[PDB]
Amino acid sequence: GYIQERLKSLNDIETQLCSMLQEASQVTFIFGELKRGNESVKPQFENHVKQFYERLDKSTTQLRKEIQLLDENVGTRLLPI
Amino acid sequence: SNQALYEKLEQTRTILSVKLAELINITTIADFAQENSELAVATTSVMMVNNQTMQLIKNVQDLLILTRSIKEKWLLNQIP
């Protein structure tokens, strides 16, 4: 159903947000490595920073669409207030 | 009341991008004895990055609260 689709999109967003948190932990742990003089993980540092951004952009964009869809469904699938 | 959802979203994205940009600006360079010991520059940088991460976590949390509220509107206000 339509509502099933919305919930699955929303669950998908929850997954993206968890992935973002995973990136943040990696960025953090890798910084500690760089500061200790382990320069070997510098490319991964830059990659995880870039991914956090890409994920921020994608998840917030999908969220904005979901809010729009709520608004369009007032009176049709969703009770007014 | 949905306008409030848009505005919360904009504000949270705004903060996340600022906090990430701040994190990007913390020197990654690898690590007068008294000065060195008092300022503890290398330690301070690690603390700064972790402080950014604490806030990245907090603000991602806010994105989850928003997502849940959208889920609940569908679950609760659908026409039977």
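Following Swiss-Prot, chain B shows residues 2-32, 41-89, kept in their order.
Recorded method is X-ray crystallography, 2.0 Å.
For all residues, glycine too, the Cβ spot is worked out from N, Cα and C.
Applying an 8 A CB threshold to same-chain residues 6 or more apart, the list for B:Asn86 (mutagenesis position) is empty. Swiss-Prot documents B:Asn86 to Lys as a published mutagenesis change and attaches the note In SRB6-1; suppresses the phenotypic defects of an RNA polymerase II CTD truncation.
Gap check: B:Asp32 and B:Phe41 flank 8 missing residues, and their CA atoms are separated by 15 Å.
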